[PDB]
Amino acid sequence: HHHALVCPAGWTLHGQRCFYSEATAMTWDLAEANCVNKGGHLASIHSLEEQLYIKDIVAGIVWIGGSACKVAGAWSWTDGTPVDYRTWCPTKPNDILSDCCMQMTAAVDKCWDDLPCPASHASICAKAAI
């Protein structure tokens, strides 16, 4: 269609996507599985515009959809979209395979870092708008 977009209840609209703030802390793998049960993925981020929109939703560290757990330093988004934007914190990522899941950190700018996937954090999901 070519009419106004909506999001399901509980999700918020930015552009062509809907976002869900999951306040329950969980491992990266549980957070991704949670987003898949809800029809989406942990959020991928493709511009500073998206970075800033998501920054404004969330209340602290959040898991997002990046991981590099197969080949060290080879980042992918769980939703299959391109890694065409990055905003890693200074000196990051460390690209150590033990610490291979991506999060927005507690810095105000929500710069990204790669942490152990078992760390327990809130998260953000995304999926296409309706």
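Heads up, residue numbers simply count up from 1 along the chain you see.
How was it done? The header gives X-ray crystallography, 1.3 Å.
Note: Cβ is positioned from N, Cα and C throughout, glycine not excepted.
The feature domain 'C-type lectin' is assigned by Swiss-Prot to 14-126, with sequence analysis given as support.
Taking Cβ-Cβ distances under 8 Å and a sequence gap of 6 or more within the same chain, the neighbours of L115 (mutagenesis position) are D99, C101, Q103. The annotation that Swiss-Prot gives for the mutagenesis experiment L115 to F (Swiss-Prot position 153) reads: Nearly identical thermal hysteresis (TH) activity with that of the wild-type.
Taken through DSSP, the domain 'C-type lectin' (14-126) splits into 20 helix, 36 strand, 57 coil.
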